[PDB]
Amino acid sequence: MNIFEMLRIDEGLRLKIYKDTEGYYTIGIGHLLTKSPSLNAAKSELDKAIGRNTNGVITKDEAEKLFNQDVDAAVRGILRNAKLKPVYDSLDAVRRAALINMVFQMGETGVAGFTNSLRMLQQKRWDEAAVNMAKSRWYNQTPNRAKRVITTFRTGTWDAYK
Ligand SMILES: [Cl-]
Ligand SMILES: [Cl-]
């Protein structure tokens, strides 16, 4: 297992524009197009992302390409974030993947607001961080996924993904 497989499990793969769990227009493997309510806006952002007139539909290949870019950006975002980088640097390889997952889902910003958890992770207080992370909107809204990511931080293994 790795970050790509892990996220492919959490996000799925859809080749037509769809609404995510928050009702926002997405496509592919969790690639958010726009927070706007307008499908047109969504189609527009999509064509601009792919570089062609898609008409709201993309191929597997195109989805994977967006995916690679998005994972790369998430990593790079962490590494540029003063609150995140240090946490990330302190972790083992499995747990780093958990941290990338969260950033991919919620943005650097949303993640950086888990201040207290982050510190606990940094201190390697696994059980504690897990409990603190569960008291979040994130957990309450997407509980099954959050559970998987949390277990990953708690154990440092991929068991939740097996
Ligand atoms: Cl893009
Ligand atoms: Cl979920």
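Even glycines carry a Cβ here, placed using N, Cα and C.
Here the residue is the original one, while Swiss-Prot reports the published mutagenesis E11 to A, F, H, M or N with the comment Complete loss of enzymatic activity. Around the Cβ of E11 (mutagenesis position), the number of neighbouring Cβ atoms within 10 Å comes to 20.
Here Swiss-Prot describes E11 to Q as a published mutagenesis experiment; the accompanying note says: Complete loss of activity. In the three-state DSSP scheme, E11 (mutagenesis position) falls into the helix class.
The annotation active site, proton donor/acceptor is assigned in Swiss-Prot to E11 (among others).
Within 10 Å of the C-beta atom of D20 (mutagenesis position) sit 16 other C-beta atoms, taking all shown protein chains into account. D20 to E or Q appears in Swiss-Prot as a mutagenesis experiment; the accompanying note says: Loss of 99% of enzymatic activity.
In three-state terms derived from DSSP, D20 (mutagenesis position) belongs to neither a helical nor a strand segment and is classed as coil. Among the mutagenesis experiments that Swiss-Prot reports, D20 to C is described with the note: Nearly no effet on specific enzymatic activity.
Taken from Swiss-Prot, the feature active site, proton donor/acceptor applies to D20 (among others), supported by experimental evidence.
Under mutagenesis, Swiss-Prot gives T26 to H with this note: Facilitates transglycosylation more effectively than hydrolysis; covalently bound substrate. Neighbour list (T26 (mutagenesis position), Cβ cut-off 8 Å, at least 6 residues apart, same chain): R14, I17, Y18, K19, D20, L32, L33.
For the mutagenesis result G30 to F, the note given in Swiss-Prot is Almost complete loss of enzymatic activity. The enzyme is destabilized by 1.5 kcal/mol. The Cβ of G30 (mutagenesis position) has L7, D10, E11, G12, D20, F67, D70, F104, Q105 as same-chain neighbours under 8 Å, each 6 or more residues away in sequence.
Experimental mutagenesis at this site is recorded by Swiss-Prot as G30 to A, annotated: Almost complete loss of enzymatic activity.
Annotated substrate binding site per Swiss-Prot: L32, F104, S117, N132, in sequence order. DSSP classifies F104 (substrate binding site) as helix under the three-state reduction. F104 (substrate binding site) is surrounded by 24 other CB atoms, counting those within 10 A of its CB over all protein chains shown.
Of all the Cβ atoms in the protein chains shown, 24 others lie within 10 Å of the Cβ of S117 (mutagenesis position). One entry in Swiss-Prot concerns the mutagenesis experiment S117 to V. Its note says: 50-fold decrease in enzymatic activity.
Annotation note: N132 (mutagenesis position) sits in a helical segment as assigned by DSSP. For the published mutagenesis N132 to M or F, Swiss-Prot gives the following note: 2-fold decrease in enzymatic activity.
Taking every pair among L32, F104, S117, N132, the residues listed as contacting substrate, the largest Cα to Cα separation comes to 27 Å.
Taking Cβ-Cβ distances under 8 Å and a sequence gap of 6 or more within the same chain, the neighbours of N132 (mutagenesis position) are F114, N116, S117, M120.
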